[PDB]
Amino acid sequence: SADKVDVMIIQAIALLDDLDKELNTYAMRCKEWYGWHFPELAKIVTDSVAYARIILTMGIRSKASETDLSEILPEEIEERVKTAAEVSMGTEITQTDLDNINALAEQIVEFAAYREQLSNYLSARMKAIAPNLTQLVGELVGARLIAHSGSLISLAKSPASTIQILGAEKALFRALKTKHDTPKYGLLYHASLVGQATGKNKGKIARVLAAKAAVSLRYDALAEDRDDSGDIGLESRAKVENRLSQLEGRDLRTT
Amino acid sequence: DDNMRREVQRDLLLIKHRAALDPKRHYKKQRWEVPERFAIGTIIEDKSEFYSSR
Amino acid sequence: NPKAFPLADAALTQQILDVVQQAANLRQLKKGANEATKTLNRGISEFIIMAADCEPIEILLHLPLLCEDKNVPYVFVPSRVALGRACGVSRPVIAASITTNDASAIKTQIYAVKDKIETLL
Amino acid sequence: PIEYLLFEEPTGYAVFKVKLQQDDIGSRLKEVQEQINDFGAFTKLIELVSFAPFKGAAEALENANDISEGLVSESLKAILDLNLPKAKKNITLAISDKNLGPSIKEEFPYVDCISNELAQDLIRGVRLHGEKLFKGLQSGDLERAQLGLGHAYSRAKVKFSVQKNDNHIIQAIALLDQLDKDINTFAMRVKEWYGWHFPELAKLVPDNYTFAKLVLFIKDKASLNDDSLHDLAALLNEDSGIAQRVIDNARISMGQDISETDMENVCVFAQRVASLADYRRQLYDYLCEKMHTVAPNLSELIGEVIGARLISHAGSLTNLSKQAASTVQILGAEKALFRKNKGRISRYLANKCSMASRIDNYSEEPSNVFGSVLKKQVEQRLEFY
Amino acid sequence: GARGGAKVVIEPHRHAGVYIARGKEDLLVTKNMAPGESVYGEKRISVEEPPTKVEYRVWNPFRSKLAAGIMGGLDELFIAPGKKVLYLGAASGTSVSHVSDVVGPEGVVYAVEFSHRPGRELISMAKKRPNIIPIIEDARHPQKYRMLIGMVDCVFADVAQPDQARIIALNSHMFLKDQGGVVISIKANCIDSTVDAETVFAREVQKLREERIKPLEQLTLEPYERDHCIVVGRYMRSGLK
RNA sequence: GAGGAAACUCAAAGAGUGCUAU
RNA sequence: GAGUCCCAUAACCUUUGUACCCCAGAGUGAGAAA
RNA sequence: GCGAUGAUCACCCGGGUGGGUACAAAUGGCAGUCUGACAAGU
């Protein structure tokens, strides 16, 4: 079925990482380029997309007097740029200069728009190719796991121990050879469930989450007539949450 | 870090005793105890001196 | 106001070329712009002579930026064609520089013109 | 005998009144000098009576020019008139600059200006405490206004202009090639993505930019019509015959059909690639125009892009002009910009690039007349060797 | 020696904001306000720190007299983090950029120069360094740019004129704090070539003393320059006794 | 004797700094 | 029980392939052509 | 009908070896995919 091919996940995630790098690069460029005209904006507004949107709304510091930045910026931020505008050290620019830099701001926002479109597309794919994991571990983590193995079957063949430390190979193999201590979390650390845990409970839930992840995956990968519902993931998610609740409930300190 | 990576350990040991490294050089006399704050960094060449010092 | 500035008068040009023409005999003279550019960065130059009639004059206006950044006196003179005759080379010279040597036989002559040059600037 | 003090702040003019006059005989005694440092004692000496902020950035510069030249501005005239009482005798006003004194006296015959050390000490005290003396009055922050105003006052007399500015060249270069890698990287991804659906077509149209447009039209291979064949035939030319091949290969291919959501990403992603090529061609033209304006001699002598790259290596057009001929040669010796007889032209041409940079860099509005003949000189040498 | 792909151990210097990069050789090094480029082609260090790539710039004594002054072993350098500095004689960013490096983002550098041709470059450098304000103006008349200057905790002068001492007095009087720093570089040949350098060096010192500057230190800039010293003083209005 | 850990703990002092201390 | 957190989506080395290179550098400084 | 606005300047038997810069590929190497019955309460 066209809706159950994992080669698309591995391409999308690779593309998603590439977009972040390139979108970041251009962000500094509009910062420095318009930084010529108005260097102070970068310190005030750090967000690249917000930085670009300001440029589209107002082009020149003179426009800051009348232009309204409420939708882009809160009240205290928008007033600060206005004060910076009239007291700016930057030099004036031509409209031909203005047009090109404005196109960059248009370029920035469009890729910010596409990046979310790719993110939504990736989520839809996983919920069709591996619904249970998206329920248990999540979308961003699951695609990266599948991409690491290169195939759903390959990761479905990875035992839970390896899934747990899938992304810590260097510290793993280094530590194993030097008779020093080994990883615990691997790629799964950026999952939600590990997040809510605290202290050493991080390691515990990582082991427990990895075990259930394999259970969900082997159902997702190999099930001949899997319903696209994630039920096995949901029930597995319930168990680990129960495991977390009792684990975090324990208090080492005497009361 | 307290790990004190061995490559950094020897490296600091090659500049404490730097006098013996080449017989023609003969630096000043300095004890050079290890400091408690330092970093390892790479000099970088500029485009004009591609030939001379790269 | 003019780009070629300051420009030595008929008199001050006179002692300059006399230093230049002799300095050539003593192998103390580097002749032409790229040698002028050469000496400034190495900081071996007393002061630099430039022709004000150079075609185009801007071909050598980079040298004063180098010269005064290194705090080296410089000056302009009317006719390139005369400088080559002083310099001893069979072609016009638009820029020339006197190299540093406290052991030169002409330290007093060079310093004499140098002092006048500083006052002119 | 000082009753009023004039102080100028980047936000505006400030006038103060001297409640108490410090001892002049012991003016240099340590205790009185310590008072100028001490706010508590200093506040007893003077008080702020009037402050007139400048309306905008422009007004500060003109007054900054006027004060530099010891001239009384309209703004300065108004504030003094409002505050200084009419005067048999003359009201005494403290001013930091003596040159300003005669100008004030001309406008106001009834005021006598003082600029002795006693005034200087008070001026020193006022400038020391700064905003603390303004007692909550809106003076902005003095440090930033100095930065902006001082920035403005600088370029004014040196006559710096955006025309001399050559950074736009440097940034666009790194932007032009940055675009080039990304369009190639993204376009290749389009080929792999659409390659699964219809792998043969990726072979048919090797030109990536053409391929993205054709994928945009041919979203699904199954849709094959004679009118569509004409439409894709209009795309590029039928001389290659690809228009017939795509219809034939589309009919018989092993490509697995992809989901509609997949297809939407392919064309939208292909749309992103098209925009960057659209901007890249726009920016490239802008580089050509800017270079002709900034460095006409280099542009004519070697070419807009090549001259642009040289400026980037030197870091600035000014940097390139300063360098000697030999340094300019090795500046472009890593990417063969300037490239035994072959080397001789390279050494020869490198000098002409160097002199041309000098002509463009220091001319307020360079022309291309010299670049034309200088290039012609190179052509004569090229034929000779 | 100090060749690109090689690595060096960068460590703090006694004067805050200055560093030593050790290795087969050592280098005086200051951290870069503006990573990714060199103002005059100087050498630069790059370190990975948690990871951000912080950069440093090498300081050439033979190009900057202040750097040579540190290396001669100057006891007190008022230029330090978070301090306002008035640099007289801002020919270019050869030394100013390094001074801007020492003060840091909190501090500022008030750069003063007269000629227009170097100022254009100073303007260009000064822009990339937000803490630098280029005051292209004559230092002999501080009243012209009093509008643009507040208090400065240290005044450094590389101005090469016969009449330096008077210039230092005016600028110190208008803008320098009490007990503030003063650092003067003196070239004997420029002032009085008739008499030996060492006589000029004493003569200028007395000019500082009558200008209410208690001079603290003087160091000859051997071997980096001939016939030069950095004189360091404190501006004590109250009394030099 | 030399030390270590914890703090909205309890004290004894030193230095500097801030805020109309009018 | 057990260092995710130094990109195994990677770094480095080896082999193969493609395209170019075998000048001085802080470059030299009056010859060249006949 | 020149020129200081700048002249001049590794190896072996026409042929093969030595070395250098940049990019691509390798299902080539490093390189070997953590452990396994106990834990928590009264």
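By Swiss-Prot numbering, chain D shows 3-89, 93-344, 370-415, in order.
Quick check of the header: electron microscopy, 4.7 Å.
Yeah, the Cβs are placed from backbone N, Cα and C, and that goes for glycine too.
What Swiss-Prot notes for the published mutagenesis of D:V333 to A is this: Reduced growth rate at all temperatures; when associated with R-385. In this structure, D:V333 (mutagenesis position) is part of a helix by DSSP. Around D:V333 (mutagenesis position), the same-chain residues six or more apart in sequence whose CB sits under 8 Å from its CB are D:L315, D:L325, D:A380, D:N381, D:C383, D:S384, D:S387, listed in sequence order.
Long-range Cβ contacts of D:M385 (mutagenesis position) within its own chain (separation 6+, distance under 8 Å): D:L404. D:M385 (mutagenesis position) falls within a helix when secondary structure is assigned with DSSP. Experimental mutagenesis at this site is recorded by Swiss-Prot as D:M385 to R, annotated: Reduced growth rate at all temperatures; when associated with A-333.
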